[PDB]
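Comments concern the structure below.
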Amino acid sequence: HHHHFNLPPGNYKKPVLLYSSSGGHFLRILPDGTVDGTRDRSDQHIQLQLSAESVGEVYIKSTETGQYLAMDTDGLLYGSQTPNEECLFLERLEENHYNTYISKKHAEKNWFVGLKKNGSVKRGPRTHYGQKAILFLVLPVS
C-alpha cells in the first residue's frame, strides 16, 4: 500500500548472488552477523537463497550460515539466526530491469537494502527511491 507492485521475473529455486553494479560488489553476510559487500566471487558468504512469504515478499538467507538478512530499528543491516519481522523485504522491479529490496517493517519510511560503490551497506534512512546503491541484479551461482 506504500509502494508499487512491479515484480521481477525469475524465481527462488536455486542459490543466487545479489550484485551491485556501481562498485561491482556482491552482498555478503559474514558469520558474525555483519553485512557488507565484496568483489571476491569465491567468497563463501555471498551465496544467498531467496524465498517467498507473500507474493512480492522475500527472505534473503545465507546458504553458508543460515542467517537471514534483516534491518534493525535504526536502519542497520545484520544477519539474524531466526526469521523475524525485520527479515522480510518487499522485492520489486526497478528502472524496468533491477531488483530493489524494501524493509517490510519500515516500508512506510522507504528504507532499502543498499550496497555502496565502496562496498559498505547503507543505513535505512540514508536510502531513497532514485539511488544507485539500492539497485541489484540477482545472479545465478555457477
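Each position is counted from 1, following the chain as shown.
How was it done? The header gives X-ray crystallography, 2.0 Å.
Using the three backbone atoms N, Cα and C, a Cβ is placed for every residue, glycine included.
Listed in sequence order, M71, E86, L88, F89, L90, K109, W111, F112, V113, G124 are the same-chain residues at least 6 apart in sequence whose CB falls under 8 Å from the CB of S103 (mutagenesis position). Per Swiss-Prot, mutagenesis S103 to A (Swiss-Prot position 114) is noted as: Decrease in LRRC59-binding.
Here Swiss-Prot describes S120 to E (Swiss-Prot position 131) as a published mutagenesis experiment; the accompanying note says: Decrease in LRRC59-binding. Of all Cβ atoms in the shown protein chains, 15 besides its own fall within 10 Å of the Cβ of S120 (mutagenesis position).
When secondary structure is read from DSSP and collapsed to three states, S120 (mutagenesis position) falls in the coil class. Here the residue is the original one, but Swiss-Prot notes a mutagenesis experiment at this spot, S120 to A (Swiss-Prot position 131): Decrease in LRRC59-binding.
A simple way to gauge crowding: the CB of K122 (mutagenesis position) has 20 other CB atoms within 10 angstroms, across all the protein chains here. Quoted from Swiss-Prot, the note on the mutagenesis of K122 to R (Swiss-Prot position 133) is: No effect on LRRC59-binding.
Quoted from Swiss-Prot, the note on the mutagenesis of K122 to A (Swiss-Prot position 133) is: Loss of LRRC59-binding.
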